[PDB]
Amino acid sequence: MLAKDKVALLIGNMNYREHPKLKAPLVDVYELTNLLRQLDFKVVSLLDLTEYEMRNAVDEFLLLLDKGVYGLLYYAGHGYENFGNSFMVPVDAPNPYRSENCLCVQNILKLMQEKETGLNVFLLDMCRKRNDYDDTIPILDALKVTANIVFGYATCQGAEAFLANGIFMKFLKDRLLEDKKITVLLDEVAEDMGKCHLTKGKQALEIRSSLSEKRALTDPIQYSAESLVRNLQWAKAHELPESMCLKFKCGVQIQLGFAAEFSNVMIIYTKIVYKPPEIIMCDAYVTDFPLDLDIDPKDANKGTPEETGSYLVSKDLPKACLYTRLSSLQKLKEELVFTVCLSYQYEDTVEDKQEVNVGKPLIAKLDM
Amino acid sequence: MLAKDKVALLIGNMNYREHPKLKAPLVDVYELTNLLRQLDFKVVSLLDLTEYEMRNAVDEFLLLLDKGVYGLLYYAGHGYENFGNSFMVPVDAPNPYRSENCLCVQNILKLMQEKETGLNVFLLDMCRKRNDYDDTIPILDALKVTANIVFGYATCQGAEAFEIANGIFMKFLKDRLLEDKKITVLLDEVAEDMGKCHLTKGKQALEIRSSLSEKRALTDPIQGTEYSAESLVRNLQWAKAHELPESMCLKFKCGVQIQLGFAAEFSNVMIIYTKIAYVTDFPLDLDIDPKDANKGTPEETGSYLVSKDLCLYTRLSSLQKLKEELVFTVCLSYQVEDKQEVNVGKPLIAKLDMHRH
Ligand SMILES: FC(F)(F)c1nccc(N[C@H]2CC[C@@H](Nc3ccnc(C(F)(F)F)n3)CC2)n1
């Protein structure tokens with residue numbers, strides 16, 4: 001079979017303000033992004049989205065899916081299942097949450113079908129228990145027999161989905177690259193989960209499929225004018241700032257470098273590249289970040305990138321630096337302008353600062 | 001993989017009292033029964049059941065299940081799907097009907113999991129639209145994670161499972177059911193067959209819902225004899241399920257000799273045939289309309305069976321309502337009128353006394 005394009009939206013919610021925090025979405029969204037990139041998928045990987053951001057990511061994602069396009073949606077975070085319907089809980093959801101606060105996966109499904117997609121895959125890596133607080137039970141004028149929808153739930157209905165992978169991604173990542181029909185592939189991952197001593201009687205993956213064709217994530221991509229609008233927009237979506245050298249008044253030169261962690265998460269690192277022998281104590285640190293980004297000023301300027309909450313370990317980046325993680329690039333509405341500070345001793349410590357403008361990095365370039 | 005046993009309950013509802021009548025269940029239940037028998041399944045195939053009869057049949061099927069047993073439910077008839085749950089509408093359901101009139105499939109599955117079954121297959125050949133008269137919101141008891149459940153729906157959710165001869169689902173299922181493939185994989189190839197065929201592509205699509213985590217197939221061999229006070233009950237109940245009356249010869253005072261024969265069509269359906277003479281005075285619970293009895297051909301009784309497979313033929317299709325022994329009269333008119341009463345016990349599913357539940 002042929003695919004017009006292969007596009008994926010991966011959402012990983014961990015830092016909830018009113019609900020317990022999660023760990024697995026960080027490793028699983030990162031690892032799934034890499035495997036999907038290997039399968040020639042254009043992937044958008046988003047961490048910690050509010051209801052507003054989640055709705056805008058799903059809506060803009062639909063305004064990319066076209067006739068014959070293979071679309072994949074992966075969600076990892078707090079979730080619930082009420083009367084057949086699945087809901088994904090945003091990080092800003094109140095306590096308790098109701099369906100108006102969350103996104104119904106069945107609503108996403110029907111809107112994808114109105115784009116005539118060639119394959120719709122939904123991987124829901126979440127708990128499927130009932131939400132006692134949901135007064136409404138939505139009845140959709142459900143279905144359109146497109147015979148191309150595959151759902152892979154991490155667990156069964158009324159059960160739980162338990163720097164390490166979650167149970168679903170642990171088994172899924174070992175086979176995702178195989179050249180088999182996605183239903184056959186998901187069924188083999190279920191057999192793998194079954195063989196695991198840990199899952200027996202607790203977690204089992206459930207597959208709901210109406211796929212009537214041999215369609216796989218390994219299908220080659222077949223070009224249209226409308227495809228070039230999403231191809232150009234996707235090229236602009238992951239541009240990273242170039243590493244810049246900053247020369248200070250005292251002779252100290254600093255390298256300021258950038259790494260992509262997710263489509264909305266960036267690592268900023270500072271390194272002292274030249275130090276005049278006359279200077280003994282020398283520290284460089286970043287401050288004055290846009291308030292939109294809501295960066296914790298203490299989870300900045302860490303000796304290792306793990307301390308910032310990053311997936312990337314010390315040996316994954318240029319080494320012997322100071323790391324700062326900006327995990328909310330979707331909230332940036334202006335240009336990324338901040339201050340680089342230099343403190344140095346030769347009795348009084350000496351300070352000097354330089355302002356740096358690095359434009360709108362990664363998903364911020366997509367003016368939303 | 002190995003199975004303790006392979007047990008199937010097939011229900012085909014067509015003669016609805018207050019709803020449109022159906023046609024396909026007769027041919028589809030008959031042919032699915034024969035396929036599952038080739039795979040060594042103990043099959044109980046029943047047609048036209050009331051709410052009371054379907055609950056009784058489900059309790060009789062559940063007594064045939066034990067730990068590691070492959071259980072299969074196939075239903076063809078009127079059905080509906082509300083709030084994630086599938087309901088099977090019995091032939092005596094009123095118009096309109098509610099959940100308390102029907103049998104919920106998930107309730108049956110929950111009972112099968114209490115039996116520690118090794119495989120649970122549900123092949124639901126019915127429409128999946130909402131019943132707008134059922135205001136009932138499921139409780140519901142969150143099912144155990146047994147990782148051995150396979151649903152095979154004839155259509156997608158909110159769509160109709162219209163019929164055209166076999167029904168669409170059984171037509172595609174018949175070509176594949178005998179293969180040594182994992183049931184989820186086998187069902188998935190059937191879905192591809194329906195999508196490949198020109199006159200079904202776009203109009204009807206199979207839906208497969210599955211949590212099976214082991215390579216279990218309807219072709220798996222059955223393990224050796226289990227020696228317990230539970231296997232002795234289960235087998236001595238199955239040995240009485242399909243007993244057919246022995247062919248008898250009746251001699252009359254005028255010298256005439258008539259052969260009385262019997263044939264099984266379903267677990268609750270038996271044809272009676274007389275060769276040189278008409279049969280009458282059947283038990284009232286059987287509801288045998290004399291206008292349908294004593295036909296020159298079995299096709300005139302409404303039987304699946306034709307002249308070639310087997311005189312005067314009488315179709316007894318409600319054997320599950322037989323609460324006492326089957327006593328009837330063989331009348332003989334000649335040129336004047338003589339009669340002889342015949343007792344043939346409780347044939348087929350009648351010997352199981354399902355009314356016990
Ligand atoms: F969530 C949020 F950050 F708040 C947010 N706010 C506003 C929009 C928005 N859009 C999301 C992320 C960007 C995506 N843009 C493209 C473009 C081309 N091809 C692809 C694909 F990779 F999917 F094929 N994606 C579309 C979905 N997200």
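Residue numbering: from 1, along the chain as shown.
Any Cβ shown, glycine's included, is placed from N, Cα and C.
Listed features, source Swiss-Prot:
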ACT_SITE  B:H78  active site
MUTAGEN   B:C127 to A (Swiss-Prot position 464)  Slight decrease in NF-kappa-B activation
ACT_SITE  B:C127  active site
MUTAGEN   B:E300 to A (Swiss-Prot position 653)  Abolishes binding to TRAF6
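Flanking an unmodelled stretch of 7 residues, B:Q335 and B:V336 have Cα atoms 6 Å from one another. Taking CA atoms as the reference points, B:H78 (active site) and B:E300 (mutagenesis position) are 25 Å apart. B:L310 and B:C311 flank a stretch of 3 residues with no modelled atoms, and their CA atoms are separated by 10 Å. Secondary structure at B:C127 (mutagenesis position), as computed by DSSP, is coil. Rounded to the nearest whole angstrom, the C-alpha distance between B:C127 (mutagenesis position) and B:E300 (mutagenesis position) is 30.
B:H78 (active site): 23 other CB atoms within 10 A of its CB, across all protein chains. B:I276 and B:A277 bracket a stretch of 11 residues that the deposited model omits, and the distance between their Cα atoms is 7 Å. Under the DSSP three-state reduction, B:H78 (active site) is assigned to coil, being neither helix nor strand. B:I164 and B:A165 flank a stretch of 5 residues with no modelled atoms, and their CA atoms are separated by 8 Å. Taking a C-beta cut-off of under 8 angstroms and a sequence separation of 6 or more, B:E300 (mutagenesis position) has the following same-chain neighbours: B:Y313.
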